[PDB]
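*Asks:* My questions all concern the structure below.
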Amino acid sequence: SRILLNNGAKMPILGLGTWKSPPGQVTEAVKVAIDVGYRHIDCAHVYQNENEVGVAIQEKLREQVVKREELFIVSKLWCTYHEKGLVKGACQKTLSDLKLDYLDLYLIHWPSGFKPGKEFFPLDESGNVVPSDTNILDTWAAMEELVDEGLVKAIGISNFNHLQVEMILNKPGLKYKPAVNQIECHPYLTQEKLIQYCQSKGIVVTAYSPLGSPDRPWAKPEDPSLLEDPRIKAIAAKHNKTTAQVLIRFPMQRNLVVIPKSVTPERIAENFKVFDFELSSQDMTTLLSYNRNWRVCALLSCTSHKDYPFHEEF
Ligand SMILES: NC(=O)c1ccc[n+]([C@@H]2O[C@H](COP(=O)([O-])OP(=O)(O)OC[C@H]3O[C@@H](n4cnc5c(N)ncnc54)[C@H](OP(=O)(O)O)[C@@H]3O)[C@@H](O)[C@H]2O)c1
Ligand SMILES: O=C(O)Cc1nn(Cc2nc3cc(C(F)(F)F)ccc3s2)c(=O)c2ccccc12
(Lines of atoms letter the chains of each structure in order from A and count residues from 1; the text may use other names and numbers.)
(Lines give C-alpha, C1' and ligand atoms only; values in the text may rest on other atoms or scores of the structure.)
(Ligands and ions follow the chains in the order given, each with its own letter.)
Protein backbone atom coordinates (compact mmCIF):
# COMPACT_ATOMS: atom_id res chain seq x y z
CA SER A 1 0.00 0.00 0.00
CA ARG A 2 2.92 2.46 0.52
CA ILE A 3 6.33 3.09 -1.09
CA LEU A 4 9.42 4.23 0.78
CA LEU A 5 10.76 7.70 -0.08
CA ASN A 6 14.34 8.97 0.31
CA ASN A 7 13.48 10.83 3.51
CA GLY A 8 12.36 7.63 5.28
CA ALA A 9 8.64 8.38 4.96
CA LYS A 10 6.16 6.04 3.33
CA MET A 11 3.85 7.35 0.58
CA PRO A 12 0.51 5.71 -0.22
CA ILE A 13 0.55 4.36 -3.76
CA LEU A 14 -3.07 5.40 -4.43
CA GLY A 15 -4.13 8.99 -3.94
CA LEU A 16 -7.04 11.23 -4.80
CA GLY A 17 -6.55 13.82 -7.50
CA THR A 18 -8.18 17.24 -7.22
CA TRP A 19 -7.57 19.14 -10.46
CA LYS A 20 -11.00 20.24 -11.82
CA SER A 21 -12.79 19.26 -8.61
CA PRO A 22 -14.99 22.29 -8.03
CA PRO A 23 -15.09 23.84 -4.56
CA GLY A 24 -18.82 22.97 -4.76
CA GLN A 25 -17.94 19.27 -4.65
CA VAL A 26 -14.35 18.71 -3.52
CA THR A 27 -15.09 18.94 0.21
CA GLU A 28 -17.55 16.06 -0.06
CA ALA A 29 -15.17 14.17 -2.37
CA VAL A 30 -12.33 14.32 0.12
CA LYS A 31 -14.63 13.35 3.03
CA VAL A 32 -15.85 10.28 1.14
CA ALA A 33 -12.33 9.43 0.03
CA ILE A 34 -11.05 9.45 3.60
CA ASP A 35 -14.02 7.35 4.75
CA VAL A 36 -13.32 4.64 2.16
CA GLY A 37 -9.59 4.50 2.83
CA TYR A 38 -7.68 7.10 0.82
CA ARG A 39 -4.82 8.54 2.84
CA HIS A 40 -3.05 10.50 0.05
CA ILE A 41 -4.50 13.63 -1.51
CA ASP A 42 -2.84 15.39 -4.48
CA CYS A 43 -3.40 19.15 -4.37
CA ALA A 44 -2.13 22.34 -5.96
CA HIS A 45 -2.55 26.06 -5.50
CA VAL A 46 -3.43 26.40 -9.21
CA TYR A 47 -6.40 24.04 -8.74
CA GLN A 48 -8.19 26.88 -6.86
CA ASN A 49 -9.76 24.52 -4.30
CA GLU A 50 -7.20 24.03 -1.57
CA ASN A 51 -9.41 25.82 1.01
CA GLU A 52 -12.19 23.29 0.38
CA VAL A 53 -9.80 20.32 0.50
CA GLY A 54 -8.57 21.76 3.78
CA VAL A 55 -12.13 21.93 5.21
CA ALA A 56 -12.63 18.26 4.52
CA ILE A 57 -9.36 17.19 6.10
CA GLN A 58 -10.01 19.38 9.16
CA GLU A 59 -13.41 17.90 9.61
CA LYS A 60 -12.22 14.28 9.43
CA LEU A 61 -9.40 15.01 11.87
CA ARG A 62 -11.93 16.57 14.27
CA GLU A 63 -14.34 13.61 13.83
CA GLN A 64 -11.47 11.30 14.86
CA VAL A 65 -11.63 9.39 11.59
CA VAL A 66 -7.92 9.76 10.88
CA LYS A 67 -4.87 11.35 12.52
CA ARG A 68 -2.64 13.77 10.68
CA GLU A 69 0.33 11.42 10.67
CA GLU A 70 -1.75 8.90 8.67
CA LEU A 71 -2.40 11.33 5.87
CA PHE A 72 -0.01 12.09 3.03
CA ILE A 73 -0.80 15.55 1.62
CA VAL A 74 0.92 16.76 -1.53
CA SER A 75 0.87 20.23 -3.03
CA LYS A 76 2.81 22.10 -5.69
CA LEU A 77 4.54 25.43 -6.22
CA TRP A 78 2.90 27.20 -9.15
CA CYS A 79 4.95 28.66 -12.00
CA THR A 80 4.41 32.32 -11.03
CA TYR A 81 6.26 31.76 -7.73
CA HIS A 82 9.60 30.36 -8.90
CA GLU A 83 11.60 33.39 -7.67
CA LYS A 84 13.58 32.46 -4.55
CA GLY A 85 11.90 35.28 -2.62
CA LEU A 86 8.34 34.03 -3.43
CA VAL A 87 8.66 30.32 -2.65
CA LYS A 88 8.12 30.38 1.12
CA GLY A 89 5.08 32.57 0.90
CA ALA A 90 3.55 30.35 -1.78
CA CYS A 91 4.08 27.32 0.45
CA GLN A 92 2.64 29.11 3.48
CA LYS A 93 -0.44 30.17 1.47
CA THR A 94 -1.04 26.52 0.55
CA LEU A 95 -0.52 25.47 4.18
CA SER A 96 -2.94 28.17 5.39
CA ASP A 97 -5.57 27.15 2.82
CA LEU A 98 -5.20 23.48 3.64
CA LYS A 99 -5.29 24.29 7.39
CA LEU A 100 -2.10 22.28 7.87
CA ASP A 101 1.23 22.92 9.59
CA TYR A 102 3.25 20.80 7.18
CA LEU A 103 3.03 19.11 3.79
CA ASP A 104 4.21 15.56 3.31
CA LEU A 105 5.49 16.44 -0.17
CA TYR A 106 5.87 19.72 -2.04
CA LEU A 107 6.62 19.71 -5.75
CA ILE A 108 7.88 22.21 -8.30
CA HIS A 109 4.70 21.93 -10.41
CA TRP A 110 6.38 22.61 -13.79
CA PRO A 111 10.04 23.39 -14.62
CA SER A 112 9.04 26.75 -16.15
CA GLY A 113 8.86 29.99 -14.22
CA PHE A 114 6.19 32.47 -15.36
CA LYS A 115 6.07 36.21 -14.82
CA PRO A 116 5.08 36.91 -11.25
CA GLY A 117 1.69 38.48 -10.70
CA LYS A 118 -1.90 37.65 -10.02
CA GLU A 119 -2.59 35.72 -13.22
CA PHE A 120 -1.70 32.05 -13.24
CA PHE A 121 -1.10 32.08 -16.96
CA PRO A 122 0.27 35.53 -17.88
CA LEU A 123 0.08 35.90 -21.66
CA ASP A 124 1.37 38.57 -24.02
CA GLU A 125 -0.96 40.15 -26.52
CA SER A 126 -0.12 37.40 -29.03
CA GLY A 127 -0.97 34.55 -26.67
CA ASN A 128 2.52 33.44 -25.64
CA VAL A 129 3.10 32.72 -21.98
CA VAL A 130 5.33 35.36 -20.40
CA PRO A 131 8.28 33.66 -18.72
CA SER A 132 10.19 34.74 -15.66
CA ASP A 133 14.01 34.89 -15.42
CA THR A 134 14.19 32.05 -12.96
CA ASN A 135 16.14 28.80 -13.24
CA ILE A 136 15.56 25.32 -11.93
CA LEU A 137 18.54 25.24 -9.56
CA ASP A 138 17.69 28.46 -7.74
CA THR A 139 14.07 27.34 -7.38
CA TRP A 140 15.28 24.00 -6.06
CA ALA A 141 17.49 25.69 -3.46
CA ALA A 142 14.42 27.63 -2.26
CA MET A 143 12.47 24.37 -2.01
CA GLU A 144 15.25 22.86 0.11
CA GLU A 145 14.87 25.68 2.62
CA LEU A 146 11.26 24.61 3.18
CA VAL A 147 12.46 21.23 4.38
CA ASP A 148 15.07 22.84 6.61
CA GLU A 149 12.36 25.02 8.19
CA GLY A 150 9.93 22.17 8.74
CA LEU A 151 7.19 23.38 6.36
CA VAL A 152 7.47 20.24 4.22
CA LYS A 153 8.84 16.76 4.86
CA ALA A 154 9.96 16.02 1.31
CA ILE A 155 10.37 17.90 -1.95
CA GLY A 156 10.12 16.82 -5.52
CA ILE A 157 9.39 17.84 -9.08
CA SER A 158 6.67 17.41 -11.70
CA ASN A 159 6.79 17.43 -15.50
CA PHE A 160 10.61 17.41 -15.52
CA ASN A 161 12.42 15.67 -18.34
CA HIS A 162 15.47 13.54 -17.52
CA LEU A 163 17.93 16.37 -18.34
CA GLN A 164 16.07 18.69 -15.97
CA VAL A 165 16.12 16.04 -13.24
CA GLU A 166 19.85 15.54 -13.90
CA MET A 167 20.42 19.30 -13.43
CA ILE A 168 19.19 19.02 -9.85
CA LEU A 169 20.96 15.73 -9.14
CA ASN A 170 24.24 17.15 -10.36
CA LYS A 171 23.99 20.43 -8.38
CA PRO A 172 27.14 20.99 -6.36
CA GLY A 173 26.07 21.39 -2.78
CA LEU A 174 22.67 19.70 -3.30
CA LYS A 175 20.99 19.41 0.10
CA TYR A 176 17.97 17.25 -0.75
CA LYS A 177 17.51 14.90 -3.73
CA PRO A 178 14.02 15.05 -5.25
CA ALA A 179 11.91 12.33 -3.71
CA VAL A 180 9.31 12.16 -6.50
CA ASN A 181 8.82 13.12 -10.12
CA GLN A 182 5.09 13.38 -10.91
CA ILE A 183 4.44 12.89 -14.62
CA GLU A 184 1.60 12.12 -16.99
CA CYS A 185 1.41 8.35 -17.48
CA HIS A 186 -1.22 5.96 -18.92
CA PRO A 187 -1.44 3.39 -21.77
CA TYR A 188 -1.22 6.08 -24.45
CA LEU A 189 1.87 7.70 -22.81
CA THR A 190 3.69 4.89 -21.11
CA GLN A 191 6.89 6.81 -20.24
CA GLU A 192 9.20 3.78 -20.34
CA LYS A 193 12.46 5.79 -20.65
CA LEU A 194 11.70 8.47 -18.06
CA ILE A 195 10.39 5.88 -15.58
CA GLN A 196 13.49 3.74 -16.02
CA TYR A 197 15.64 6.87 -15.56
CA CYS A 198 13.88 8.02 -12.40
CA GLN A 199 13.64 4.61 -10.81
CA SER A 200 17.36 4.01 -11.48
CA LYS A 201 18.11 7.26 -9.64
CA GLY A 202 16.02 6.34 -6.59
CA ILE A 203 13.19 8.81 -7.45
CA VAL A 204 9.60 7.58 -7.05
CA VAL A 205 7.34 8.27 -10.01
CA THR A 206 3.72 9.36 -9.61
CA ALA A 207 1.43 8.83 -12.62
CA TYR A 208 -1.05 11.64 -13.22
CA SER A 209 -4.03 11.60 -15.55
CA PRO A 210 -4.16 7.78 -15.35
CA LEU A 211 -7.68 7.71 -16.83
CA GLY A 212 -6.69 10.07 -19.65
CA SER A 213 -8.27 13.13 -18.09
CA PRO A 214 -11.56 13.04 -19.99
CA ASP A 215 -12.63 16.27 -18.25
CA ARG A 216 -9.51 18.22 -19.41
CA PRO A 217 -10.72 21.57 -20.74
CA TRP A 218 -9.10 21.33 -24.19
CA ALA A 219 -10.40 17.92 -25.20
CA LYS A 220 -11.29 17.52 -28.89
CA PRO A 221 -13.80 14.98 -30.14
CA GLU A 222 -11.22 13.23 -32.27
CA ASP A 223 -8.90 12.67 -29.35
CA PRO A 224 -8.18 9.17 -28.07
CA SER A 225 -10.37 8.08 -25.09
CA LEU A 226 -8.81 5.58 -22.67
CA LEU A 227 -11.95 4.92 -20.66
CA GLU A 228 -13.84 4.10 -23.88
CA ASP A 229 -11.09 2.00 -25.46
CA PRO A 230 -12.78 -1.33 -26.31
CA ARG A 231 -9.46 -3.17 -25.92
CA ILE A 232 -9.13 -2.01 -22.34
CA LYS A 233 -12.81 -2.74 -21.69
CA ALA A 234 -12.10 -6.32 -22.77
CA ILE A 235 -9.23 -6.65 -20.28
CA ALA A 236 -11.52 -5.20 -17.55
CA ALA A 237 -14.33 -7.63 -18.42
CA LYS A 238 -12.00 -10.59 -18.14
CA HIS A 239 -11.27 -9.55 -14.52
CA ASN A 240 -14.85 -8.46 -13.69
CA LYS A 241 -13.50 -4.96 -13.02
CA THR A 242 -14.19 -1.61 -14.60
CA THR A 243 -11.94 0.03 -17.16
CA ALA A 244 -11.01 2.69 -14.59
CA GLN A 245 -9.91 -0.07 -12.13
CA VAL A 246 -7.70 -1.60 -14.78
CA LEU A 247 -6.20 1.85 -15.58
CA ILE A 248 -5.47 2.42 -11.88
CA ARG A 249 -4.00 -1.02 -11.26
CA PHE A 250 -1.73 -0.75 -14.33
CA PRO A 251 0.68 1.88 -12.90
CA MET A 252 0.57 0.22 -9.46
CA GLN A 253 2.12 -2.89 -11.00
CA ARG A 254 4.91 -0.74 -12.52
CA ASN A 255 5.90 0.42 -8.98
CA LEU A 256 4.34 3.82 -9.59
CA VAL A 257 2.14 5.94 -7.37
CA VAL A 258 -1.19 6.84 -9.04
CA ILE A 259 -3.64 9.68 -8.38
CA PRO A 260 -7.01 9.24 -10.16
CA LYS A 261 -9.40 12.16 -9.78
CA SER A 262 -13.11 11.99 -9.08
CA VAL A 263 -15.74 14.07 -7.34
CA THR A 264 -18.42 11.36 -7.82
CA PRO A 265 -18.79 9.36 -4.59
CA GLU A 266 -19.52 6.03 -6.31
CA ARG A 267 -16.42 6.45 -8.50
CA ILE A 268 -14.21 7.52 -5.58
CA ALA A 269 -15.09 4.24 -3.88
CA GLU A 270 -14.79 2.16 -7.12
CA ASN A 271 -11.38 3.62 -7.85
CA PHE A 272 -10.02 2.51 -4.47
CA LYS A 273 -11.07 -1.14 -5.01
CA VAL A 274 -7.93 -2.13 -6.82
CA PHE A 275 -6.06 -4.10 -4.18
CA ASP A 276 -8.05 -7.35 -4.71
CA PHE A 277 -7.01 -8.37 -8.25
CA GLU A 278 -3.85 -8.59 -10.40
CA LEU A 279 -3.27 -7.81 -14.08
CA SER A 280 -1.45 -10.70 -15.79
CA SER A 281 1.91 -10.43 -17.51
CA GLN A 282 0.04 -10.50 -20.81
CA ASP A 283 -2.34 -7.77 -19.66
CA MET A 284 0.63 -5.57 -18.70
CA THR A 285 2.34 -6.22 -22.04
CA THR A 286 -0.87 -5.49 -23.92
CA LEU A 287 -1.50 -2.20 -22.06
CA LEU A 288 2.08 -1.03 -22.60
CA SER A 289 1.65 -1.83 -26.32
CA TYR A 290 -0.97 0.92 -26.64
CA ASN A 291 1.58 3.72 -26.25
CA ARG A 292 1.19 6.53 -28.76
CA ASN A 293 3.17 9.30 -27.05
CA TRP A 294 -0.15 11.17 -26.57
CA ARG A 295 -0.18 13.90 -23.92
CA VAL A 296 -3.17 15.39 -22.07
CA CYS A 297 -1.09 18.13 -20.52
CA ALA A 298 1.16 20.22 -22.72
CA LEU A 299 -0.10 23.85 -23.13
CA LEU A 300 0.64 25.21 -26.62
CA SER A 301 1.24 28.74 -25.38
CA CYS A 302 4.21 27.44 -23.34
CA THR A 303 6.12 25.69 -26.13
CA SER A 304 8.66 28.53 -26.56
CA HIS A 305 9.50 28.70 -22.80
CA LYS A 306 13.19 27.96 -22.35
CA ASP A 307 12.30 25.22 -19.85
CA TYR A 308 9.51 23.58 -21.88
CA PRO A 309 10.01 19.95 -20.92
CA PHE A 310 8.63 18.00 -23.88
CA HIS A 311 10.93 18.88 -26.77
CA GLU A 312 13.42 16.25 -25.39
CA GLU A 313 12.73 12.61 -26.15
CA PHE A 314 12.33 12.02 -22.42
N1 LIG B 1 1.48 17.60 -11.87
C2 LIG B 1 0.72 18.04 -12.86
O3 LIG B 1 1.06 18.80 -13.77
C4 LIG B 1 -0.63 17.35 -12.99
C5 LIG B 1 -1.31 17.42 -14.26
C6 LIG B 1 -2.55 16.75 -14.43
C7 LIG B 1 -3.08 16.03 -13.35
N8 LIG B 1 -2.41 16.03 -12.11
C9 LIG B 1 -2.99 15.38 -10.90
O10 LIG B 1 -3.48 14.10 -11.30
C11 LIG B 1 -4.91 13.98 -11.01
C12 LIG B 1 -5.52 13.00 -11.95
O13 LIG B 1 -5.48 13.50 -13.35
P14 LIG B 1 -6.69 14.20 -14.09
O15 LIG B 1 -7.53 14.95 -13.12
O16 LIG B 1 -6.08 14.95 -15.22
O17 LIG B 1 -7.52 13.03 -14.72
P18 LIG B 1 -7.91 11.48 -14.49
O19 LIG B 1 -7.78 11.13 -13.08
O20 LIG B 1 -7.20 10.74 -15.53
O21 LIG B 1 -9.47 11.52 -14.96
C22 LIG B 1 -10.43 12.23 -14.16
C23 LIG B 1 -11.73 12.17 -14.99
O24 LIG B 1 -12.20 10.81 -14.97
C25 LIG B 1 -13.48 10.69 -14.41
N26 LIG B 1 -13.55 9.45 -13.67
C27 LIG B 1 -12.96 9.16 -12.46
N28 LIG B 1 -13.16 7.95 -12.01
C29 LIG B 1 -13.96 7.39 -13.02
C30 LIG B 1 -14.51 6.08 -13.08
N31 LIG B 1 -14.37 5.13 -12.19
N32 LIG B 1 -15.29 5.84 -14.20
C33 LIG B 1 -15.47 6.81 -15.18
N34 LIG B 1 -14.93 8.06 -15.15
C35 LIG B 1 -14.20 8.30 -14.01
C36 LIG B 1 -13.66 11.92 -13.54
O37 LIG B 1 -15.04 12.28 -13.47
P38 LIG B 1 -15.73 12.84 -12.10
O39 LIG B 1 -14.66 13.57 -11.34
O40 LIG B 1 -16.83 13.72 -12.63
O41 LIG B 1 -16.27 11.61 -11.39
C42 LIG B 1 -12.87 12.98 -14.35
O43 LIG B 1 -13.66 13.47 -15.43
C44 LIG B 1 -5.37 15.44 -11.07
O45 LIG B 1 -6.65 15.66 -10.59
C46 LIG B 1 -4.21 16.14 -10.35
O47 LIG B 1 -4.39 15.89 -8.96
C48 LIG B 1 -1.19 16.67 -11.93
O1 LIG C 1 -0.79 21.84 -14.04
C2 LIG C 1 -1.60 20.89 -13.79
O3 LIG C 1 -1.61 20.22 -12.74
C4 LIG C 1 -2.65 20.55 -14.83
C5 LIG C 1 -2.86 21.64 -15.81
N6 LIG C 1 -2.32 21.49 -16.95
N7 LIG C 1 -2.45 22.47 -17.92
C8 LIG C 1 -1.52 22.28 -19.04
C9 LIG C 1 -0.18 22.90 -18.80
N10 LIG C 1 0.87 22.82 -19.52
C11 LIG C 1 1.94 23.50 -19.02
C12 LIG C 1 3.21 23.58 -19.57
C13 LIG C 1 4.17 24.35 -18.88
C14 LIG C 1 5.57 24.45 -19.44
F15 LIG C 1 6.46 23.86 -18.51
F16 LIG C 1 5.70 23.71 -20.55
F17 LIG C 1 6.04 25.68 -19.61
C18 LIG C 1 3.87 25.01 -17.67
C19 LIG C 1 2.57 24.93 -17.10
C20 LIG C 1 1.66 24.16 -17.83
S21 LIG C 1 0.02 23.86 -17.32
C22 LIG C 1 -3.18 23.58 -17.81
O23 LIG C 1 -3.25 24.39 -18.74
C24 LIG C 1 -3.84 23.80 -16.49
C25 LIG C 1 -4.63 24.94 -16.22
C26 LIG C 1 -5.22 25.13 -14.98
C27 LIG C 1 -5.03 24.18 -13.99
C28 LIG C 1 -4.19 23.07 -14.21
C29 LIG C 1 -3.68 22.83 -15.50
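Residues displayed in chain A correspond, in order, to Swiss-Prot positions 3-316.
Each Cβ is built from the backbone N, Cα and C atoms, and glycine gets one as well.
Features from Swiss-Prot:
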type     : residues       : note
ACT_SITE : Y49            : active site, proton donor
BINDING  : 10-19, 211-273 : NADP(+) binding site
BINDING  : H111           : substrate binding site
MUTAGEN  : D44 to N       : Reduced glyceraldehyde oxidoreductase activity
MUTAGEN  : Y49 to F       : Complete loss of glyceraldehyde oxidoreductase activity
MUTAGEN  : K78 to M       : Reduced glyceraldehyde oxidoreductase activity
MUTAGEN  : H111 to N      : Reduced glyceraldehyde oxidoreductase activity
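Describe the structural context of these features.
*Replies:* When Cβ atoms from all protein chains are considered, those within 10 Å of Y49 (mutagenesis position) total 21, not counting its own.
The Cβ neighbour count for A221 (NADP(+) binding site), using a 10 Å radius and every protein chain shown, is 13. For the recorded site, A221 (NADP(+) binding site), the DSSP three-state label reads coil.
Every protein chain shown contributes to the tally, and the Cβ of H111 (mutagenesis position) ends up with 20 other Cβ atoms within 10 Å. In the three-state DSSP reading, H111 (mutagenesis position) counts as coil.
The secondary structure of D44 (mutagenesis position), as reduced to three states from DSSP, is extended strand. With a cut-off of 8 Å between CB atoms and residues at least 6 apart in sequence, the same chain places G17, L18, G19, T20, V76, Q184, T208, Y210, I261 near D44 (mutagenesis position), listed in sequence order.
DSSP assigns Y49 (mutagenesis position) to a helix in the three-state reduction.
Taken residue by residue with DSSP, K78 (mutagenesis position) is part of a strand.
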*Asks:* Taking the Cβ of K78 (mutagenesis position) as the centre, count every other Cβ atom within 10 Å, in any protein chain shown.
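*Replies:* Around the Cβ of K78 (mutagenesis position), 26 other Cβ atoms lie within 10 Å.
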*Asks:* Determine the most Cβ-crowded residue among the binding-site residues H241, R251, using a 10 Å radius around each Cβ and all protein chains in the structure.
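*Replies:* Per the Cβ count within 10 Å, the most buried is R251.
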*Asks:* Near ligand 1, meaning Cβ under 6 Å from any of its atoms: which of the recorded positions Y49, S211, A221, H241, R251, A271 fit that description?
*Replies:* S211
*Asks:* Given the binding-site residues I261, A271, which one's Cβ is surrounded by the fewest other Cβ atoms within 10 Å?
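*Replies:* Looking at the binding-site residues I261, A271, the Cβ with the fewest others within 10 Å is that of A271.
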